[PDB]
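What follows is a set of notes on a single structure, which appears directly below.
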Amino acid sequence: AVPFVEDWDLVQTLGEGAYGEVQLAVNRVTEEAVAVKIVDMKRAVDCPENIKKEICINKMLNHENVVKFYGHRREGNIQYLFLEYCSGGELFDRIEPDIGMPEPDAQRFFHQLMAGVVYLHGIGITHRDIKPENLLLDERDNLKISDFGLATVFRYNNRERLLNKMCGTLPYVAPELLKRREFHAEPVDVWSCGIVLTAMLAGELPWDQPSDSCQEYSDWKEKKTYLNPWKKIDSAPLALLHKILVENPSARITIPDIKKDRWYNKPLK
Ligand SMILES: COc1cc(OC)c(NC(=O)Nc2cnc(C#N)cn2)cc1Cl
């Protein structure tokens, strides 16, 4: 057995939020870099469960558009997760405030986000918190869906399970999660992918939350795409946004038909 191979040094402190601390671990022998999430199962009614589900799902995921899972280590209260390293940073960190990015790049990113979500969904799992700070990028600039701390399975043994736990991020959360007691997991994830498309194409967020009480959300229902936040979006990708940001979750577009979308399949643009 090659000596010293199980010794990753925590070079940098990648993240530092509500979760715990994410360090950039580099192997002592190989130098393989990796991201290490240090989750803290404290007290007696918090992470002891918060992390088991995140770790249980990660042990299923296997798509090149999803952050690869290596392993984990339960040391007393400190739980270390071995996940993929994305030197690309956050997609979020590639959106020019109030501007966006070149329309071609959005399209690419949107394809890979669709890729992973199709995959995730395939294996009955919903992320529930799709947003630019969760869409990581690597060396070749490929999109990776990360952080499955709120992901849950919505299909098991071929039975869909409606949801009712309100979790995610206000601006990105779909409308039905704030107006309906129960809802289908998948359409909530497409809606968020849609909120990302607009962010990627306008460098700004449509509204604070998908509720009548919110100025812009209402004008979007008025179809006031004039000189308002969507005035920065081209009619092609705007036509698609009209289909995703549909309120009735049952009338929304579905990942399959998004692939059949014009802009989605228009070259370079
Ligand atoms: C400073 O830019 C960065 C910020 C990051 O977020 C913590 C990362 N993180 C990653 O490489 N990957 C990951 C993968 N999974 C999680 C979870 N849960 C967090 N970070 C990398 C860079 Cl390069």
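Here chain A follows Swiss-Prot for its numbers: 2-270, in order, are the residues you see.
Determined by X-ray crystallography, 2.9 Å, according to the entry header.
Cβ coordinates come from backbone N, Cα and C, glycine included.
Under the heading domain 'Protein kinase', Swiss-Prot lists 9-265.
Per Swiss-Prot, the feature ATP binding site maps to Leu15, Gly16, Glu17, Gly18, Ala19, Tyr20, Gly21, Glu22, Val23, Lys38; the stated evidence is sequence analysis. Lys38 (mutagenesis position) is surrounded by 23 other CB atoms, counting those within 10 A of its CB over all protein chains shown.
Annotation of the published mutagenesis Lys38 to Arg in Swiss-Prot: Abolishes kinase activity; the original residue is retained in the structure shown.
In this structure, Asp130 (mutagenesis position) belongs to neither helix nor strand by DSSP; it is coil. Remark: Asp130 (mutagenesis position) has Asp148, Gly150, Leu151, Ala152, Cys168, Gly169, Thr170, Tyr173, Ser193 as non-local neighbours, by Cβ distance under 8 Å and separation of at least 6 in sequence. A mutagenesis experiment is reported in Swiss-Prot for this position, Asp130 to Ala, and the note states: Abolishes kinase activity.
Feature annotation from Swiss-Prot assigns active site, proton acceptor to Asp130.
Around the Cβ of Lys132 (mutagenesis position), the same chain contributes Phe93, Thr170, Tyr173, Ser193, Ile196, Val197, each under 8 angstroms and 6 or more positions distant in sequence. For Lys132 to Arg, Swiss-Prot lists a mutagenesis experiment annotated as follows: Strong reduction of chromatin-associated CHK1 ubiquitination.
Taking Cβ-Cβ distances under 8 Å and a sequence gap of 6 or more within the same chain, the neighbours of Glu17 (ATP binding site) are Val23. With a CB cut-off of under 6 A applied against ligand 1, the recorded positions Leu15, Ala19, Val23, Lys38, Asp130, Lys132 are reduced to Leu15, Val23, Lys38.
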